[PDB]
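Undergrad: Take this structure, written in structure tokens, and hold onto it; I'll ask about it next.
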Amino acid sequence: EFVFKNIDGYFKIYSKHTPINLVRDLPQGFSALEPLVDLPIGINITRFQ
Amino acid sequence: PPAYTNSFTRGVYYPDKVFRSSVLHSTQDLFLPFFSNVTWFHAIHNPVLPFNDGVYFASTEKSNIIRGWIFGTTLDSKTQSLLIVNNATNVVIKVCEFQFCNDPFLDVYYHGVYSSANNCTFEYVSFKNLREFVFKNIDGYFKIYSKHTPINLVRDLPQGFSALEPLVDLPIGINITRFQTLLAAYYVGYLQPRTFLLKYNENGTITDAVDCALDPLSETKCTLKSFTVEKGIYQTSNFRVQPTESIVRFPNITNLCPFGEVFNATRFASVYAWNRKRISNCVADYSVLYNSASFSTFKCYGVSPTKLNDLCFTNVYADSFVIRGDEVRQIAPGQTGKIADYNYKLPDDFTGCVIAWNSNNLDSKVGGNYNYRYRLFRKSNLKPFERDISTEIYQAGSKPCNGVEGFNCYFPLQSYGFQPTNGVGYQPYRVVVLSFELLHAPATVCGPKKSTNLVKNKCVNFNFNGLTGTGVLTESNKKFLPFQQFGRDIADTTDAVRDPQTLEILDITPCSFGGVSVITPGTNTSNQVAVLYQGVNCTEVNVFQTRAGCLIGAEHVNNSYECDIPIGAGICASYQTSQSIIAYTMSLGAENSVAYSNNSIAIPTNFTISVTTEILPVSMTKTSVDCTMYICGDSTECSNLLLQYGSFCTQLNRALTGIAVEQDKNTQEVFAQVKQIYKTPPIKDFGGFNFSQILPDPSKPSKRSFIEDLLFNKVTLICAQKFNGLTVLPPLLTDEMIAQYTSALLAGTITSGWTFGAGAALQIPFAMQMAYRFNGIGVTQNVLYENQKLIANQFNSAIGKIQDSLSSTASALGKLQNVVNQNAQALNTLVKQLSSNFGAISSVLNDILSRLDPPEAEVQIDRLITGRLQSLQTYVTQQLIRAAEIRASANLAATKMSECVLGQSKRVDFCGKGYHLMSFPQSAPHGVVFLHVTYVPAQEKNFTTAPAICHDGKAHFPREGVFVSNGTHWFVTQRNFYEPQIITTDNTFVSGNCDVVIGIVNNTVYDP
Ligand SMILES: *[C@@H]1O[C@H](CO)[C@@H](O[C@@H]2O[C@H](CO)[C@@H](O)[C@H](O)[C@H]2NC(C)=O)[C@H](O)[C@H]1NC(C)=O
Ligand SMILES: *[C@@H]1O[C@H](CO)[C@@H](O)[C@H](O)[C@H]1NC(C)=O
Ligand SMILES: *[C@@H]1O[C@H](CO)[C@@H](O)[C@H](O)[C@H]1NC(C)=O
Ligand SMILES: *[C@@H]1O[C@H](CO)[C@@H](O)[C@H](O)[C@H]1NC(C)=O
Ligand SMILES: *[C@@H]1O[C@H](CO)[C@@H](O)[C@H](O)[C@H]1NC(C)=O
Ligand SMILES: *[C@@H]1O[C@H](CO)[C@@H](O)[C@H](O)[C@H]1NC(C)=O
Ligand SMILES: *[C@@H]1O[C@H](CO)[C@@H](O)[C@H](O)[C@H]1NC(C)=O
Ligand SMILES: *[C@@H]1O[C@H](CO)[C@@H](O)[C@H](O)[C@H]1NC(C)=O
Ligand SMILES: *[C@@H]1O[C@H](CO)[C@@H](O)[C@H](O)[C@H]1NC(C)=O
């Protein structure tokens, strides 16, 4: 997953890899996401595509 | 080689001319510290001594040789000099200036000098004896204090005290930092910002003064504002453990810091093709900038190079190119020209540094370089952040050009010639430019910031990646996730921090905190101290470490005794065992082990009848502090500004009057619960129960008996409160009427007893009243009817002990005394907040208005009056809570009088320790005193017991009082007094068979 946001001019991206074997839908469970890359770009971005 | 002696209690002077009587008013100013070294001087074979904060001078001049002084700061024939002459009993002072010689001195071989002057500004003329002259300059005024005391001793200073009254005021106004006397034993001292606790007598003479920070007892006295410090432990002040130096930590080195890689580039690009190497996400050591010996220029525009390392940049840049030598000075803001426009334009707000160095011996060729080209001319300045790689053909005229030179067709491309015959301005140079940007983004690049070293187990500051603070770092075993940097606690307080350099988990702990207690016995017994440093390990600060803290001055005692001065966590101190202060583990009473038995009892055969004394604060100082007068002193502006608060002013008085009326109510249901004021019979035939001590004495002016008089004398500051609007309203019940109600209640207790609480009083002899007040506690009346005289003996003995308790003990009336106190310093601090600035310029409204214009004075009194209103709100809330406590005690006293004076209370430990008998109210101001006559067994005897008796196979249990035996025969007696009965059917009832009863023994029952 790629979390996109400019909060207080600080662009954060989190990740969490879980090896599971199912394709039906999103898992019914709990997960925690820890940051990997943090570039405080601070750009006035309000839309994405 | 000056000798140093002890100054004793010398160096105390009247700080100001205000007169004070019988008050221990403490003060702090430039003073001579107690027990300080004194530099004794003599005239053998005359230097300049520092003035310091103050100067103390003393001398012993029987023949009056020491009479002169020369003071000053430079003495360069330009500054005025103090000059004191005492000739013909005349004091002469003048500040003229005269030239000095190599060794200026006064003709004094064995038994004056003055030349002309330059500038004179101030003119003024006025063993057996010890003359003292302190010298100081406060607010530009030079002050001299004198005291001549006739003594007969010359070897050293006397061991006593004497004040130093002043003589003259000298308003020189000139700063003085040096002095020098002119000439047989005289001393010199020095004044320091100390603090004393002065003591004025009845006539206003300072009889004794004590320093504050001399010893722990001195600090205790300074805090308490008293000389006689009783027993106990007193919290004086706090203590801090200062950080050692500092700890600053930041990431460093990282991978390579590859600035030298840019420096040692073999080839360089053209001037038009300057290359930007982005610098980010790397710790900048900035070590390359230090070696400036090889750099031709080192300057910065728009940034301070000194603060480059101390500040962090979000992003940084470095640019390198090669140009000619003479173009260095043209790289500056505010400069124009072809080079400044068509090549590189410097904005006026450029932030960076320009660095260049010689490269002619490495970047020059014999035949000339042909690699760096650019565009010579262009129509306008280059737009920002544009790469000028365009090679457009210059065409000044209107004639079109076909790419070949001709008519008005000039080729814009020209080549440079690098030759040895060229001048200095043709040399090739290396140029490197650094630009640092701070956009609207957080900083990403930080300097090393002197990572230094890291110290464990020693309190010190710390700065970890911008996390500052103070504490002590300790090794910890708390694991951290790789993305988690620093720890936390429940209260959002930092607990663990990991070192950025090494992934080691370090705790953070308070430095020391804790106050500074002072465990001292009363001056009645001893004079030694024992400082307890609350809850600190005995490592940063004879010494016996305790759970409660680090204890100093007392040795641990392996034996355990009764606690006398509680310390903390079970530790207790005492001076008795020469004898010295100790600190041991408290043992609550002698460790007893009552022999719990299968069938044995210890029923008392004798007893005692004490008369304890529990004092209950029933009423208090009825106060109704009017808001307007107290809060604002006689000011229309203050009245208008106070009216804004509105309901606070009008409701503070409502709350205080509610307090007053409820205190009168407390008094009403406490004393005035008797309908008719009964009076003592003229003849007191009580069967030996002497009552004259507590019954009112007709010979006395008021009907307050001896005990009440002693109480009133013991409790004590009378007309010093009702002075600032704190109108102490008189009680509705006059103190004489309070005495009347107490006497009525006590006389009803005598003649009517408990009955006068349920209607009119019903007469009963005092011998009959105790004849059933014993019966209340399960004690048969035969006790009194057989030992009434002895009962009277114990009663009168306890009454006699009451006077001793009042006189010899200052804590006998502790509760009432501290209640009257609490009120006294409550009103006192209420007064002092009139002096507190509360953030205003001063505490005088008139001074504020006179000093400044009303536009700002109004704001000043606004802040001051908000502070005063907050202070009054705090006082009234504290008064409400204290009056709630007083109301709880008043209902408790009413309950004790209803159940205990107007009855015989069955609640244990309510009317004293033991089986209660009766009580006597003895009013004391803002309170009441009870005389809890109780019953306490003393002497026991071990007997044998059994619940039941089977004579004819039928069990027999005692109605009241367990079965006992003296060894041969079995008897019945109540619990609280051994009195045997012959076991008969009258005192026993049959219930069940024998084999169902546990502990039953066979026995013989008499048959009436
Ligand atoms: C209980 O103790 C008291 C003392 O507190 C005893 O009173 C003593 O009585 C004898 C006569 O029997 C006198 O000679 C003594 O002078 C009394 N003592 C004092 C201090 O005056 C009392 O007798 C004891 N009662 C019993 C039953 O032992
Ligand atoms: C104060 O002066 C009076 C003089 O009438 C004297 O009687 C009294 O003893 C003095 N007070 C003290 C404490 O010496
Ligand atoms: C306090 O001082 C008085 C004065 O002599 C003395 O009688 C008394 O014993 C002292 N207090 C104690 C507890 O020793
Ligand atoms: C005081 O510090 C030492 C280490 O210097 C430690 O062993 C001891 O347990 C500490 N004292 C207390 C009461 O924790
Ligand atoms: C009661 O005590 C007072 C003083 O304590 C004494 O003057 C009086 O004579 C005593 N009365 C009796 C009856 O003992
Ligand atoms: C009873 O007390 C006496 C005197 O102290 C003692 O000698 C005896 O052993 C005790 N008996 C019991 C059963 O405790
Ligand atoms: C117990 O009291 C009785 C009373 O008559 C007496 O005869 C007997 O000797 C007493 N025994 C002891 C051990 O006191
Ligand atoms: C306690 O006394 C009873 C008396 O009947 C006896 O039966 C029992 O054995 C005794 N127990 C002990 C532990 O002495
Ligand atoms: C008590 O006396 C009865 C006689 O009726 C006897 O049966 C019983 O055993 C006795 N018990 C004890 C403990 O002596």
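Counting begins at 1 with the first residue displayed.
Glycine is treated like the rest: Cβ placed from N, Cα and C.
These came from Swiss-Prot, pasted as-is:
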- B:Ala396 to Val (Swiss-Prot position 475): Increased resistance to neutralizing antibodies (MUTAGEN)
- B:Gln414 to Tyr (Swiss-Prot position 493): Reduced host ACE2-binding affinity in vitro (MUTAGEN)
- B:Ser574 to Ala (Swiss-Prot position 673): No effect on O-glycosylation by host GALNT1 (MUTAGEN)
- B:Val48 to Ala (Swiss-Prot position 83): In strain: Omicron/XBB.1.5, Omicron/EG.5.1 (VARIANT)
- B:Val154 to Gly (Swiss-Prot position 213): In strain: Omicron/BA.2, Omicron/BA.2.12.1, Omicron/BA.2.75, Omicron/BA.4, Omicron/BA.5, Omicron/BQ.1.1 (VARIANT)
Undergrad: Please name the residue among the recorded positions B:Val48, B:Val154, B:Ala396 whose C-beta has the most neighbouring C-beta atoms within 10 angstroms.
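TA: Within the set of recorded positions, the most crowded position is B:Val48.
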Undergrad: Around B:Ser574 (mutagenesis position), which residues of its chain at least 6 apart sit with Cβ under 8 Å of its Cβ?
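TA: Sequence-distant Cβ neighbours: B:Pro521, B:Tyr561, B:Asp564, B:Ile565, B:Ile581, B:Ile582.
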Undergrad: Going by Cα-Cα distance, which of the recorded positions (B:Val48, B:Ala396, B:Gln414) sits nearest to B:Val154 (variant position)?
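TA: The smallest Cα gap between B:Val154 (variant position) and any of the recorded positions is with B:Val48.
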Undergrad: Between B:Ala396 (mutagenesis position) and B:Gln414 (mutagenesis position), what is the CA-CA distance rounded to a whole number of Å?
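TA: So the Cα of B:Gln414 (mutagenesis position) lies 16 Å away from that of B:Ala396 (mutagenesis position).
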Undergrad: Give the three-state DSSP assignment (helix, strand or coil) for B:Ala396 (mutagenesis position).
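TA: It is coil.
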Undergrad: Which three-state DSSP class does B:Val154 (variant position) fall into?
TA: coil
Undergrad: Please report how many Å separate the Cα atom of B:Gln414 (mutagenesis position) from that of B:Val48 (variant position), as a whole number.
TA: 81
